[PDB]
Amino acid sequence: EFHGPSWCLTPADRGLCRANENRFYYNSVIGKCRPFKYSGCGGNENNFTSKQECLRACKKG
């Protein structure tokens, strides 16, 4: 059904810069966006800052 992009089901990038942030990662198992300590610079393009945007993007309802 979906084309299958390459940045919504990728593993949460957490290993590059050195900053203890808090981005919302979309879990492909439960579907809910679980916040994770994002390193910072470098990583995939799925680093959300809120939860309403994470669901409105990969879920789109």
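Chain A is numbered as in Swiss-Prot, which gives 210-270 for the residues shown.
Looks like solution NMR, at least that's what the header says.
Any Cβ shown, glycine's included, is placed from N, Cα and C.
Residues annotated as domain 'BPTI/Kunitz inhibitor 3' in Swiss-Prot, with sequence analysis given as evidence: 217-267.
A mutagenesis experiment is reported in Swiss-Prot for this position, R227 to L, and the note states: Abolishes inhibition of VII(a)/TF. In the three-state DSSP scheme, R227 (mutagenesis position) falls into the coil class. On its own chain, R227 (mutagenesis position) has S248, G249 as residues at least 6 apart in sequence with a Cβ closer than 8 Å to its own Cβ.
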Structural state census, the domain 'BPTI/Kunitz inhibitor 3' (217-267) (DSSP three-state): 7 helix, 9 strand, 35 coil
